[PDB]
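Below is one structure; the comments refer to it alone.
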Amino acid sequence: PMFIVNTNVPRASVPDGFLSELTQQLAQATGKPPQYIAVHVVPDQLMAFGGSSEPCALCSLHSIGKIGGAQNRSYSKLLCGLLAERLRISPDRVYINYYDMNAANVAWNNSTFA
Amino acid sequence: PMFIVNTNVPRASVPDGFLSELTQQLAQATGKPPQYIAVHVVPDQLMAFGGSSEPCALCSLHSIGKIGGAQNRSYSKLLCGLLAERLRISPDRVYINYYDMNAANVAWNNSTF
Amino acid sequence: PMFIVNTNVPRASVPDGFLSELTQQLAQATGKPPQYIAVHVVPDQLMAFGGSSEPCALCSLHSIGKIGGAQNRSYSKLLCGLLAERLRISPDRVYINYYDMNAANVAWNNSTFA
């Protein structure tokens, strides 16, 4: 699985250990092994949400399966929760796009997972 | 809806009001209210288009519906137009990918649609 | 075609001809002309792969056709190869997501390819 966060929040407000925490939580939440979890955080971004430049995030989670109605609802609670608690971002200023990737459309290590 | 622009154009060439303009115009164009429009502009990027490093942009627009043949044609005119007029980027150096998101695959506010 | 690389490798370690190289190689590999190829490299990123912050990359290749099982398998070899040699990134720390774009969903030059 792959999680990317884009946010106008400053670099200095991203706590040390945020990436490891995202890794550990996403592992538990998706049921996938941490070695396969990647996380990416892009602060200091020039963005707006609903015309306002108060703290916000635009994120995405890609996975081969482990993506669906119930699962996505659950991930939103978890991840908005973490963006709220660690980055002080209100959950009504967060979008997260989910992508159920086909195994043939994910490369890793000189091949694909198909 | 969500619009992201990535460009090699410098931050200082992005005019004051560009994000608000994109917000207003996307609202009108998609028919969705401005509060639900997000915009993201990433300047100073290391990128090339056709091997040339003259000004260019790689962009994406994500929306739950309001995405299709004619609508996408219309958005290209609008958005290439704005990148041309405000960022001085030639429209033959712009790509925009459109994504019709399923409501279940977009989180907002502790849940999904 | 479009190729984006996101990496924790510093900007100074990205060689100056990397974008042209990616362009030329993707042209040969996809069978499209170099003028249709765009490439984007985002260094200095705050990321982790499998809990570790050693060099890694999250990438994506978008194209209208020229995307599929065998082709993707081949592109992974090529691109991991380039990331290994030029950016000194181990291939087991690379993901590439492939996207077979419908022509109606790609804009260029005031219109779409539909």
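Chain A is numbered as in Swiss-Prot; shown residues: 2-115, in order.
The header says X-ray crystallography, 2.5 Å.
Using the three backbone atoms N, Cα and C, a Cβ is placed for every residue, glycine included.
For A:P2, the entry in Swiss-Prot reads active site, proton acceptor. Taking a C-beta cut-off of under 8 angstroms and a sequence separation of 6 or more, A:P2 (active site, proton acceptor) has the following same-chain neighbours: A:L27, A:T31, A:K33, A:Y37, A:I38, A:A39, A:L62, A:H63, A:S64, A:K67.
According to its DSSP assignment, A:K33 (substrate binding site) is coil. For A:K33, A:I65, A:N98, the entry in Swiss-Prot reads substrate binding site.
Less than 8 angstroms from the CB of A:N111 (mutagenesis position) sits no same-chain residue that is six or more residues away. Recorded in Swiss-Prot as a mutagenesis result, A:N111 to C carries the remark: Causes formation of interchain disulfide bonds with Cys-81 from another subunit.
Using a cut-off of under 8 A between C-beta atoms, the recorded positions A:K33, A:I65, A:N111 that neighbour chain C are A:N111.
DSSP classifies A:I65 (substrate binding site) as coil under the three-state reduction. Among the residues A:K33, A:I65, A:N98 said to bind substrate, no two Cα atoms are farther apart than 19 Å. In sequence order, the recorded positions from A:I65, A:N98, A:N111 that place a Cβ under 8 angstroms from a chain B Cβ are A:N98. Other Cβ atoms within 10 Å of the Cβ of A:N98 (substrate binding site), summed over all protein chains shown, number 18.
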